[PDB]
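Engineer: Have a look at this one before I ask anything.
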Protein chains: 2
Amino acid sequence: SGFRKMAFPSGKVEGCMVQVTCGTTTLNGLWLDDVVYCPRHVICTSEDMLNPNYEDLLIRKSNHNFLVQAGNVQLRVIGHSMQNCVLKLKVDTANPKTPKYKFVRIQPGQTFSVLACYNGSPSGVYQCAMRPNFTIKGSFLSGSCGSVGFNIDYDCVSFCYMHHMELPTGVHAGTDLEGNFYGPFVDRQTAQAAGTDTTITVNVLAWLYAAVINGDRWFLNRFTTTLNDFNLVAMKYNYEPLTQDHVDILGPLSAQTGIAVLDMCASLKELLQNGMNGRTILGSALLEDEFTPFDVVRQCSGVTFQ
Amino acid sequence: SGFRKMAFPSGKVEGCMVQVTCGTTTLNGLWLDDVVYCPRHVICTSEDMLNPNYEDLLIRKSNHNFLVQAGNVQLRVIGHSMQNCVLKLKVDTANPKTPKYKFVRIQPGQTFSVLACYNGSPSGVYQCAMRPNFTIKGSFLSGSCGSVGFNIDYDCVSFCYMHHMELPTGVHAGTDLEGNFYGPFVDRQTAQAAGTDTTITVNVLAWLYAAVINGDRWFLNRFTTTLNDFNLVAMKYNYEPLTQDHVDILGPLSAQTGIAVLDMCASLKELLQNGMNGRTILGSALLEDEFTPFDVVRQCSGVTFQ
Ligand SMILES: *C(=N)[C@H](C[C@@H]1CCNC1=O)NC(=O)[C@@H]1[C@@H]2[C@H](CN1C(=O)[C@@H](NC(=O)C(F)(F)F)C(C)(C)C)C2(C)C
Ligand SMILES: *C(=N)[C@H](C[C@@H]1CCNC1=O)NC(=O)[C@@H]1[C@@H]2[C@H](CN1C(=O)[C@@H](NC(=O)C(F)(F)F)C(C)(C)C)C2(C)C
């Protein structure tokens, strides 16, 4: 029983983390085989921050301008190249702690664990979701850049996020491990704002199923709804549109509970109208949207309380 | 900026988790030096757990009766003994991945990270608080027993919890690593209930300081109170007494924010009496009590461990 915002065990990612210094700028690197991946803005100065020409900044760099440190051991850079918004540093040593890995670009609503690091050293691990507006609600301070988001499937670490910047609203923006930003953001200190955020409807429905699996049913009602009527109401509370794809993905959780997806949709529709009335669901007074259908099936029972 | 429920990096513990099998029962073990620590009820059959005599059950067991599996290698047991509610299995090999560590017994309201494991394999990591009623609000299915709770002190892991059982309210009970239960519980399949819990007042105030640091301020007030008037209100809402210790411990947060402890106690008093008036604090509609003063200072000032 119980339900937690559970993170993946971080050990496979800790083993990859390095410190990268260019001039006075220090941030975190990801060391996989004989390549260190980091945010390209490690090569920026204070004057460069607004309108950096990265190609012009990089061309003035030698390999020995990059100081890469794995623990107290200095790695030796034998090559550098830029791919979109990531710097790729070729080093003379393959990381002996390299896990089975792959680079995946995730879609809004997808979750992952973040290993917040400073000076290539881990500070903590927490669970995040890619917001519909392509931000994450992270916990990042100075020196956290190059921190990475990941999932783990058996022994394989799928890297999906590298941290670049904080937006005015206190929310975070970053790239996949191929250096392409999520959302319309750019690695410049020019004025940028996150678009108005929405609630991840497919995830709230999953979390309500988790509540039923763990034996809570108070929020259920005797109603159903059409997919369209649900979306017309849901959009009025700043909820993501629920697609047929989302309904298909909730199929397994429907079967385990015996509650049709659109029956669960009628329950959510009621909760948005009524609030909580001093009650909680899985120890929350808000509808939680940072658990995916996969997260629920992973953490929850094959059986239900019932 | 940003504030997240953050676990310690789990890598140092991932390297210590093994699978322990006795007859048909399988659960998780902690492999440190040449000793494997696990719940003593691994020697029990499903029907022995009714009224187990662990003294009697163990004296009938031999070393080869304990199948201990680290990854793909079977370890050989050269001795077995009980300490309170934990079984200690002497093995042929000192764990080469053994971190610097100690066994620590924690107080209610103190937090730790739990590495959830199944068949000696880490599944997930989350942050917990020792409840005042000596339970944890964990997330545990069948086979999670022997999963451990820990804190990291620079490079030293302090082991504080071993998972033993789930109460009918869906909360969790276990021991320190010396096999002494937290709370009035016994490792028997007999009727047992969690005592009425209470809120950890020092943690809520600490969390309000984190909210202030991260720019959420609407709940502050011009009033002050005395400790004694606050505790009169606190106990009315089943909040823990706030001692002078607590006020001294929130010292480093009070000066750094410029908000006096008893002024923040005045803000808390108002939140309990009035509720939150449709508003949230760090994206929560409840008062969070699972962040310690130390936790807030540590996340908000960055950090590293080795
Ligand atoms: C990496 N070490 C930091 C991480 C930041 C610092 C505070 N919290 C974080 O997540 N990243 C940066 O310093 C990036 C970096 C220059 C400035 N920057 C920012 O995050 C800034 N924000 C923006 O420029 C904005 F608004 F456009 F997003 C800052 C004002 C410092 C928060 C570059 C090259 C984008
Ligand atoms: C260890 N692998 C499990 C973990 C449990 C299983 C369900 N969720 C968990 O957290 N521990 C147990 O199976 C322990 C074990 C016998 C019974 N038990 C329980 O957790 C049971 N509860 C109680 O005995 C109670 F209520 F008294 F606390 C159960 C009914 C299976 C939930 C022993 C020896 C205590």
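Chain A uses Swiss-Prot numbers throughout; the residues present, in order, are 3264-3569.
Looking at the header, which is where the method is noted, we find X-ray crystallography, 1.8 Å.
Every residue gets a Cβ built from N, Cα and C, even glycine.
According to Swiss-Prot, the record shows the following:
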type	residues	note
ACT_SITE	A:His3304	active site, for 3CL-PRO activity
ACT_SITE	A:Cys3408	active site, nucleophile
VARIANT	A:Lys3353 to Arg	In strain: Beta/B.1.351
VARIANT	A:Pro3395 to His	In strain: Omicron/BA.1, Omicron/BA.2, Omicron/BA.2.12.1, Omicron/BA.2.75, Omicron/BA.4, Omicron/BA.5, Omicron/BQ.1.1, Omicron/XBB.1.5, Omicron/EG.5.1
VARIANT	A:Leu3468 to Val	In strain: Zeta/P.2
Engineer: Nearest to A:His3304 (active site, for 3CL-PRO activity) in three-dimensional space, by Cα, is which of the recorded positions A:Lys3353, A:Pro3395, A:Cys3408?
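Structural biologist: Sorting the recorded positions by distance from A:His3304 (active site, for 3CL-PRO activity), the top entry is A:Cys3408.
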Engineer: Please list, in sequence order, those recorded positions from A:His3304, A:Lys3353, A:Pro3395, A:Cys3408, A:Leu3468 with the Cβ less than 6 Å from ligand 1.
Structural biologist: A:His3304, A:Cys3408
Engineer: Could you tell me which of these recorded positions, A:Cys3408, A:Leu3468, has the fewest other Cβ atoms within 10 Å of its Cβ?
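Structural biologist: So among A:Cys3408, A:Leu3468, the recorded positions given, the one with the fewest Cβ atoms within 10 Å is A:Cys3408.
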Engineer: Measure from the Cα of A:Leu3468 (variant position) to the Cα of every one of the recorded positions A:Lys3353, A:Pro3395, A:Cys3408, then give the nearest.
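Structural biologist: Nearest in space to A:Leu3468 (variant position), counting only the recorded positions, is A:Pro3395.
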Engineer: Could you measure between A:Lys3353 (variant position) and A:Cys3408 (active site, nucleophile) for me? Cα positions, answer in whole angstrom.
Structural biologist: 19
Engineer: Which residues does A:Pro3395 (variant position) neighbour through Cβ under 8 Å, counting only same-chain ones at least six apart?
Structural biologist: A:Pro3371, A:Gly3372, A:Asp3460, A:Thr3461, A:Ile3463, A:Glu3503
